[PDB]
Amino acid sequence: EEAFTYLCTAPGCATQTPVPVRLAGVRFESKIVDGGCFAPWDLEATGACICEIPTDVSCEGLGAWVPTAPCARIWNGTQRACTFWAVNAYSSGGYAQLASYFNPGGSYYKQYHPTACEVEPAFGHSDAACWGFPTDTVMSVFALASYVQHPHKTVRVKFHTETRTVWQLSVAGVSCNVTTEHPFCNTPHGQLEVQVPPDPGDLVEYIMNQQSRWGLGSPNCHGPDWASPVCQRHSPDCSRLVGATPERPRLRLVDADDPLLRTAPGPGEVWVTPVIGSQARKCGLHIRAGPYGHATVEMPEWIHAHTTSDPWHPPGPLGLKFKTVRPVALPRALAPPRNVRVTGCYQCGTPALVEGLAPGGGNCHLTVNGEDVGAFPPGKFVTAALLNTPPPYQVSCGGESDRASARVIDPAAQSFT
């Protein structure tokens, strides 16, 4: 009979007439675009207030004052910046330690004491933090900052394009997976056409390491999801950085009573302030850093509030159109395709070229590692298909499979091509 009924999209939803249709589940199909690794831009800073004029401005050379683990970690960070300021130099003796060796840029000091850091005079700054010197007060300040990639904050991200909500149905015990692309089901003596809502558009898959969390959109870096790691540090191969990068941090020596401290540092700015020591010939350092994007990202907290456990789908219901019509059975070729060549990339967003020869006896319903790439009449075929699976490629027309020739690169290799 020609019939109509609405089927809800929740677990337990089922209709009984004219033929029972049960909502078995909800899943999704897509064309994956693997972006690799993403992380927030984490400005990390360290340093030391030193009551001496050190001759080796490095983590090892400053080991007696600079915290060990933060120095080593920040030194290996992205867009490293470091400055060594001479507040009060040697009045006599020493080795390239007099005030004259601290010209702007510190080239005279660097000639005898090489360093990857900037060297600057700071003679008009307060030297009060360094006390207990009977004849010659000596004081220097070291600051080190970079964008450190924290492993606990790094997320693997897969963009989902051409998203198709899969409404898994059971029509009188027979499995039927309906989408906007394939909305028809066979019923005991007719055909069921399922009216489905539109697809949800692009999805963002945040891979926690293994758990997947879901975002709906591109994402939108201009809205509430602005702090997404996707909007920040991008590493396609989870090793090398690409695209947009902040400038090297701007380090400043700021005295405790400087009016500048009444304001907050800007993004990427690092202000260091010497703290008067409780011990003779020793001092502390107070560091004020302006994080990128005006805030520090707390990854488990961001993920929990800005993502869902499952991909989003519209509320429904589904329109079940029951028809007495039966589809015209076309002859299908079951023999595997011949001389199949696959060229390009997979999970990259650029359709790969699939070419070969479809065999006789009907249309070849071509699959590339189980992925449907369309049906082709017998003879030579050429198609541009978005592939989700890596090589080797098993090609079939619905029956037996054959190994295709492939020149296909991974998403990370595509990003560097």
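Following Swiss-Prot, chain A residues are numbered 583-791, 796-1003, in order.
Just so you know, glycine gets a Cβ as well, placed from its N, Cα and C.
For reference, Swiss-Prot has these:
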BINDING   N670, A671, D718, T719  Ca(2+) binding site
MUTAGEN   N658 to I  Complete loss of infectivity
MUTAGEN   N759 to I  No effect on infectivity
MUTAGEN   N791 to I  Complete loss of infectivity
VARIANT   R609 to G  In strain: Isolate HPV77 vaccine
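Note on proximity: among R609, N658, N759, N791, the recorded positions of the record, the Cα nearest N670 (Ca(2+) binding site) is that of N658.
For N658 (mutagenesis position), the nearest neighbour among the listed recorded positions (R609, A671, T719, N759, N791), judged by C-alpha distance, is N791. When each of the recorded positions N658, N670, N759, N791 is scored by how many other Cβ atoms sit within 10 Å of its Cβ, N791 comes out lowest. Note on the recorded positions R609, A671, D718, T719: the fewest other CB atoms within 10 A surround the CB of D718. Within 8 Å of the centroid of the Cβ atoms of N670, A671, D718, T719, where the record puts Ca(2+), the same chain has further Cβ atoms from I635, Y672, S673, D709, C712, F715, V720, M721. The distance from the Cα of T719 (Ca(2+) binding site) to the Cα of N791 (mutagenesis position) comes to 52 Å. Comparing the Cα of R609 (variant position) with the Cα of every entry in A671, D718, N759, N791, these being the recorded positions, the smallest distance points to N759. In three-state terms derived from DSSP, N759 (mutagenesis position) belongs to an extended strand segment. Here the C-alpha separation of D718 (Ca(2+) binding site) and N791 (mutagenesis position) works out to 55 Å. Rounded to a whole number, the C-alpha distance linking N759 (mutagenesis position) with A671 (Ca(2+) binding site) is 78 angstrom.
Between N791 and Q796, the deposited coordinates omit 4 residues, leaving a Cα-to-Cα distance of 5 Å across the break. Annotated pair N791 (mutagenesis position) and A671 (Ca(2+) binding site), C-alpha to C-alpha distance, rounded: 50 Å.
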